[PDB]
There are 4 protein chains.
Amino acid sequence: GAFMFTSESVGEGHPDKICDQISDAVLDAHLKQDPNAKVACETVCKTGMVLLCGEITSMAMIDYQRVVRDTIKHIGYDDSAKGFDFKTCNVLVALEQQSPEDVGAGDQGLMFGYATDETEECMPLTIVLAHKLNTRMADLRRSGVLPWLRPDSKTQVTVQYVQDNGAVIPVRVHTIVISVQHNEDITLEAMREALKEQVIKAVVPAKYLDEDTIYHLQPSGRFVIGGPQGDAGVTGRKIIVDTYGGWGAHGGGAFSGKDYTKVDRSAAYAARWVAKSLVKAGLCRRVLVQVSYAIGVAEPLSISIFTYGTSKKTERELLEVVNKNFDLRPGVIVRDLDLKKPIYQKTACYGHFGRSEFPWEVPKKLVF
Amino acid sequence: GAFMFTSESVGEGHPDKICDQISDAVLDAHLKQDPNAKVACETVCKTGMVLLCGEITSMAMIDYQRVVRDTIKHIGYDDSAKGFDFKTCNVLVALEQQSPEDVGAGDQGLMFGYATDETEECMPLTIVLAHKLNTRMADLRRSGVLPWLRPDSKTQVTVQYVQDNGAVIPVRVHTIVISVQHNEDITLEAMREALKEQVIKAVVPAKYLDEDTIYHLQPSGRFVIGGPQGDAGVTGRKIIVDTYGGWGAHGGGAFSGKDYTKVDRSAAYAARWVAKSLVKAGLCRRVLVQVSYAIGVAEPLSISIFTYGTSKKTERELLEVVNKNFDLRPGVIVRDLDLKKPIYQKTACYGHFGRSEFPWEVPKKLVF
Amino acid sequence: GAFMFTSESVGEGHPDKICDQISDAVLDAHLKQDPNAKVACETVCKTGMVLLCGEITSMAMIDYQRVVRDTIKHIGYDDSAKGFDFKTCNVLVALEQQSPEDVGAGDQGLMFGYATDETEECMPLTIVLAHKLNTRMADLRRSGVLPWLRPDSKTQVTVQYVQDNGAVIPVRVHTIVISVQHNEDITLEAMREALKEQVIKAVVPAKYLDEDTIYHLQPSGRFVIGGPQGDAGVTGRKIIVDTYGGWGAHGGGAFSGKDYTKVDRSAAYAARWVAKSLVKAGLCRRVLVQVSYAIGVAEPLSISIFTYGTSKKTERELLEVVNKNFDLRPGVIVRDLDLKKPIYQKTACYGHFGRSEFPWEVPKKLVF
Amino acid sequence: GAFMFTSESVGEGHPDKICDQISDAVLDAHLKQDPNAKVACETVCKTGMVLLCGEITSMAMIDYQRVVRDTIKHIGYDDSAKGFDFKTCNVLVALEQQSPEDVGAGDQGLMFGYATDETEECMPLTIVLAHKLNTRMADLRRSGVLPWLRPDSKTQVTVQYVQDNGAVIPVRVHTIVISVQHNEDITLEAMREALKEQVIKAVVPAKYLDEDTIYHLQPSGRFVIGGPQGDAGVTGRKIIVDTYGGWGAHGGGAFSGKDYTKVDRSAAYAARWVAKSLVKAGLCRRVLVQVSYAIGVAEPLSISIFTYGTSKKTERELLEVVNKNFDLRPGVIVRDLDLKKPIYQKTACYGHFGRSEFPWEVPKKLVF
Ligand SMILES: Nc1ncnc2c1ncn2[C@@H]1O[C@H](COP(=O)(O)OP(=O)(O)OP(=O)(O)O)[C@@H](O)[C@H]1O
Ligand SMILES: Nc1ncnc2c1ncn2[C@@H]1O[C@H](COP(=O)(O)OP(=O)(O)OP(=O)(O)O)[C@@H](O)[C@H]1O
Ligand SMILES: N[C@@H](C[C@H]1CO1)C(=O)O
Ligand SMILES: N[C@@H](C[C@H]1CO1)C(=O)O
Ligand SMILES: [K+]
Ligand SMILES: [K+]
Ligand SMILES: [K+]
Ligand SMILES: [K+]
Ligand SMILES: [Mg+2]
Ligand SMILES: [Mg+2]
Ligand SMILES: [Mg+2]
Ligand SMILES: [Mg+2]
Ligand SMILES: [Mg+2]
Ligand SMILES: [Mg+2]
């Protein structure tokens, strides 16, 4: 039942993602010394000018200059011409820091969860490829293989699909668009060549690459001193690339900068968890689990499972499976998913869903 | 086939929405003197400190201090204690301004469109009520009826639904959560009363209000000097409340601050247009139109119509209807929808979709 | 030998003085936990926006938000309309903090010292009155006597003089100009009355007030919401009001924000010390002691005493007196003057010289 | 009657001086299109971040981005590593601009004027050499002779003197300290050599250079990426280097950023004028002219001439000479000195007094 789809992703150097990372870096920095630290911060950046804002109630001694500059360094901003230098950039900290199982969900909410068997990650091929494309470039950057590669990048992958008396089977990569920052001493011809052979063909399965697949490598020509500038970088502004690439559903809640007590993060992770578990357990080929919460109440206020006719069990057979295998109460979620652990920075880029190294990406058994 | 859903909205005083409005105000200010002005700006705010960033190629004389302060005034920030005063706030302008039909879509893209017949607006009841709730409060604020009401507010509406051999029929409002900024001389008891009788019951259809409907009015107690700080307001960070409240699909593209040449705005409007037209024309009760574009190409690179079995015509009968009634090329969109007109500021709050006063909300005839 | 002179002073609310105080507050905050803390910081302010910049090598845990906001509170900025509120203002900290007798003067330098017997403080009448005028207003502000009085103020005192076979004897106050911030509910007539009876006549000696003395109280009319705004407040920009009101000599070195290791502060204090000691010891009625230092060298590179023919001993009789009573080496200065003590904030306003509560203002014995 | 003296100066790259220049550049930019423009602005900078603040009532169309960036370019900040790049730095403009002979002096004031015959400029040798030292380095920088030389520099000159039955005769340069920013590819040994032969010996008269003269060239080692940070540059913070190097007297009034209607600038210039005229006319070898003004009154409220026994005429013979040759009323000053002309930027560095190219530096005839 043909149709096409497109998704995008950005590198660690993208202004918005730098802020997402810095904000989560500050979250990690607090969890390490106080796993109960209450973090609620965000970052704003603009050409060698980083603004750390926020309200965090914690009892840990943190050097914000250090955690911000280290994060910028990690990203690869050490030289001047790159558009950022951790040693010279302005780090204005306007942060306010205080000191002092059946909890109960804060703020009326509605979290979504999604999973599909089109890839081993249980995530849409389009967004998976988009992320992996950026990931590979960072590897080649950090390894030395492609030393002209700079932190800021953007990726878009559009794949042609076809339904299947259930749902969504990828056929081929229609077109790929990739833009990456770079050093001056490297020709546009050499860049485009390296992008096709060393990054694209090294990550995209042969089955999907074609003789007609369209490539748009460095479309706008050069992107040298571009760096994290844009016109400004912000936290929580890359909401779709952090999730499913526009495939599931999204209520609008941002992740980065918020601790594990905010249902926007925790419950979203939990919802992904059950979704991935369901498909992995063969109970369906594609699911859209919807978990609702009521302010004050701990136990979820109605969970809905949305298969697209890919399950044999039947919604409200699968719900009992979820109700017998999962305890989606906020407090239990953080305990079961080990959400007090400082893993948030690595979650701040290349997508929150898909990578198996995260607790919520490990499928639960599911006793049926 | 019961399930529940929640959506939210924010008032004109919400930090993020102030930036969305200011950014669009600057867009309007340019269109009035140069309908071909190229606008690409964004705003950042934090307690009496507004930062205007951006790159705009136009040929019009604009007083940015005036357009920013006027917008803050319009929102209702004229006094000190409110958290913002257009006469005293810092307006730092770091804006860069230059001077000098079958066009062709910029940037690979994928826009979504959505519509449902559950309301006359052809928008989800949950998000419609959420918006209207905030709208009413602004009215009472500006009229004088509720003089304690302040600009910043947040609304959440969760409605219980039930499918219908097609899709989505609202049954009742399960719970409503509303938080609004206020003056000191007004009791929490009087506020909660006014919110239930004068705002909620004055906008929510009797059919949906119940004896069990849950109300959470000013849950967190007092919200006085809670003016625009919210740890830094930003443009393009309220992506879901500007669209369908998490009901359709969203690629992640922000509207505010971008002119009519960016497919992220124009094409999204166009997609909404056809969706609303389809249901209005009786061709379906609920649609998710998906329009894809290819960088360089003008004509859309595959449009997909997604009814949920609510149409009698059948997808790929409805596609021809769309192909015979619509010309979704970028240039034609702006011409047909009159996108060079300065209406963008009023679009910057209370949702981009739903209100009939916008071109894209006027259903096209549809000759079938 | 008639001539006239004018001097000025500013209140604790003056933008520049707020920065001088905040910078010294940060210095005090470090000395209390590490008397060897290396402080080099400065502040910038602009309408509820404070920027703390600087490089400080210390080993003490300081809450910069607390030390900045407390200082703003102390000044009297607690309400909105005053132009500053310590609870709501933006405190952006871009501060960089590290951790790890015959020393030797840093930086070639030339410090000046001055003293005259026209007042018991051994300071020019014009600047003494100017300071005391502002001091009194703060008292009435903090006591409650004049509750309409606000932090920001400016004072100017011009006195008619006459030489005396030596030097400088004040005759009468020619004119006084005083401007002070205020609350709305207070008439310009009532303000001007209170300024003349309760502040001016309560501090200026009867001998100097005349029937012709000119008063300019609130000349520019109102000064309500003025507050610390100007167009910006800065540290080290009020160099003359911090010293002698334009009577001695000044090389240009700023005090506030610099620790005791900077000769600009320490040596200037030391020079004042010896000057005050000389006149107090009857060795002269007016002196201008000039102490020069050589980078690397500890012992002063030539000290010059400048009496205006007011001494009977004779320059290079008085120099030996100074060389036999004083050891102006940097390290000895800090030890003898107890410069590791956190008294710097109170030094940041109303003048560094004159007030007896400071070590350098206590005359040394002088054995001759 | 031996004694020593030291003075300092800074290059065009010094943070404070960049702000002084930028502020005056904005003043020039307005005078060119509206000679009656009311300018009152100041600048703040910090590592690729320039903040333009101010209130200017004028009727001229100015591109502040252009005037700020052009000024940074002129200074020599075009590359990244230098600590500033006019093409990439953040120029935040928070400027507020409106549109619409016997005047009368604004604000009670007391301006000073100074002159001495020890140099042809009629300025202290110490400050003249200090300025010229920085001037020469800029020449070699802009010519190409010393291509490693960067904008930011600091100079200190200490000269040994001796009185002379009147006053002040320089004997020799005791020590010279000079620090200048530089490029990486240049040895500390080569720099120090070039500073002694090509800059110092090329500007300092043979008569003053000795075999004992002490040189401190690049004392602190390397000053590479030491671009304009210096923990925030500011306008009006280099008050003494803009005048007499601590030789005359200074009330504390700043010049840069203020138009010709502010007595702080105009009257100070006028006072210098008469001082230079007096010595040039042989009426004295050293003078300290003191001009006082009364708020509202146009004609100066008492002028005092202070020779140090270097005049044969006798104070109050010289006063009549000044009263018969000069009309120091504010309005007349601007007319006679052509103060509506945009020459203020070149006045913003290397000293306001001394250079003959300025109106106030051209000695008036003096008919006696
Ligand atoms: N001068 C301009 N004229 C027209 N459109 C512009 C202009 N400047 C920016 N834009 C638009 O807004 C978006 C770019 O902003 P930004 O400076 O944040 O860079 P980036 O972070 O490197 O890019 P991106 O976030 O899109 O991947 C683009 O999609 C573009 O359409
Ligand atoms: N719009 C303007 N037009 C002309 N001159 C101005 C203007 N705005 C400011 N000035 C000048 O510069 C100085 C005022 O600046 P500021 O805003 O720092 O206020 P303040 O700190 O409250 O005052 P002050 O420091 O002089 O005691 C005045 O001496 C005045 O001459
Ligand atoms: N930085 C932009 C394009 C570069 C060429 O200006 C981008 O990431 O797409
Ligand atoms: N704030 C200014 C004057 C007030 C009236 O605008 C001052 O301190 O002189
Ligand atoms: K945006
Ligand atoms: K968002
Ligand atoms: K100034
Ligand atoms: K100064
Ligand atoms: Mg990009
Ligand atoms: Mg592009
Ligand atoms: Mg993007
Ligand atoms: Mg004042
Ligand atoms: Mg005045
Ligand atoms: Mg002043």
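Sequence positions for chain B are given in Swiss-Prot numbering; the residues included correspond to 17-116, 129-344, 346-397, in order.
Determination method: X-ray crystallography, 3.5 Å.
Quick reminder: no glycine exception, Cβ is built from N, Cα and C everywhere.
Annotated Mg(2+) binding site per Swiss-Prot: B:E24, in sequence order, evidence recorded as a large-scale study or a structure entry. Annotated ATP binding site per Swiss-Prot: B:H30, B:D180, B:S181, B:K182, B:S248, B:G249, B:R250, B:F251, B:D259, B:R265, B:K266, B:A282, B:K286, B:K290, in sequence order. Taken from Swiss-Prot, the feature K(+) binding site covers B:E58. Per Swiss-Prot, L-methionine binding site is recorded for B:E71, B:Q114, B:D259, B:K290, and the stated evidence type is similarity to another entry. Quoted from Swiss-Prot for the published mutagenesis B:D180 to G: Loss of S-adenosylmethionine synthase activity, but does not abolish polyphosphatase activity. Quoted from Swiss-Prot, the note on mutagenesis experiment B:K182 to G is: Loss of S-adenosylmethionine synthase activity, but does not abolish polyphosphatase activity. Looking at Swiss-Prot, you'll find the mutagenesis B:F251 to D or G noted as follows: Loss of S-adenosylmethionine synthase activity, but does not abolish polyphosphatase activity.
A separation of roughly 12 Å, to the nearest angstrom, links the Cα atoms of B:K266 (ATP binding site) and B:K182 (mutagenesis position).
Taking a Cβ cut-off of under 6 Å from any atom of ligand 1, the recorded positions B:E24, B:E71, B:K182, B:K290 reduce to B:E71, B:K290. Chain A has a C-beta under 8 angstroms from the C-beta of B:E24, taken from the recorded positions B:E24, B:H30, B:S248, B:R250, B:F251, B:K290. In the structure shown, across all protein chains, B:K266 is the one of the binding-site residues B:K266, B:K286, B:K290 with the greatest number of other Cβ atoms within 10 Å.
Taking CA atoms as the reference points, B:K290 (L-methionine binding site) and B:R250 (ATP binding site) are 41 Å apart.
In space, B:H30 is the closest of the recorded positions B:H30, B:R250, B:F251, B:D259 to B:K182 (mutagenesis position), judged by Cα positions. Cα to Cα, B:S181 (ATP binding site) and B:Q114 (L-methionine binding site) are separated by 37 Å. The closest partner of B:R250 (ATP binding site) among the binding-site residues, by CA position, is B:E24; the full candidate set was B:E24, B:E58, B:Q114. In terms of local Cβ density within 10 Å, B:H30 ranks first among the recorded positions B:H30, B:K182, B:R250. Around the Cβ of B:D180 (mutagenesis position), 29 further Cβ atoms fall within 10 Å across all displayed protein chains.
When the Cα atoms are compared, B:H30 (ATP binding site) and B:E71 (L-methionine binding site) turn out to be 25 Å apart.
Counting 12 residues missing between B:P116 and B:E129, the deposited model places the Cα atoms of those two residues 21 Å apart.
Sparsest Cβ environment among the binding-site residues B:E24, B:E58, B:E71, B:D259 (other Cβ atoms counted within 10 Å): B:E71. Site extent for L-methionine: among the recorded binding residues B:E71, B:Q114, B:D259, B:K290, the largest C-alpha separation is 32 Å. Comparing the Cα of B:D180 (mutagenesis position) with the Cα of every entry in B:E58, B:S248, B:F251, B:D259, these being the recorded positions, the smallest distance points to B:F251. Calculated from their C-alpha atoms, the gap between B:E71 (L-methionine binding site) and B:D259 (ATP binding site) amounts to 25 Å. If you take the C-beta of B:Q114 (L-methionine binding site) and look for same-chain residues 6 or more apart in sequence within under 8 angstroms, you find B:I72, B:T73, B:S74. The record assigns B:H30, B:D180, B:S181, B:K182, B:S248, B:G249, B:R250, B:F251, B:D259, B:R265, B:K266, B:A282, B:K286, B:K290 to the ATP binding site, and the maximum Cα to Cα distance across that set is 42 Å. For B:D259 (ATP binding site), the spatially nearest entry among the recorded positions B:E24, B:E58, B:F251 is B:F251, judged by CA separation. For the residue listed as 'K(+) binding site', the nearest of the recorded positions B:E24, B:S248, B:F251, B:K286 in terms of C-alpha separation is B:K286. For B:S248 (ATP binding site), the same-chain residues lying six or more positions away in sequence with a CB closer than 8 A to its CB are B:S207. Here the C-alpha separation of B:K286 (ATP binding site) and B:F251 (mutagenesis position) works out to 32 Å.
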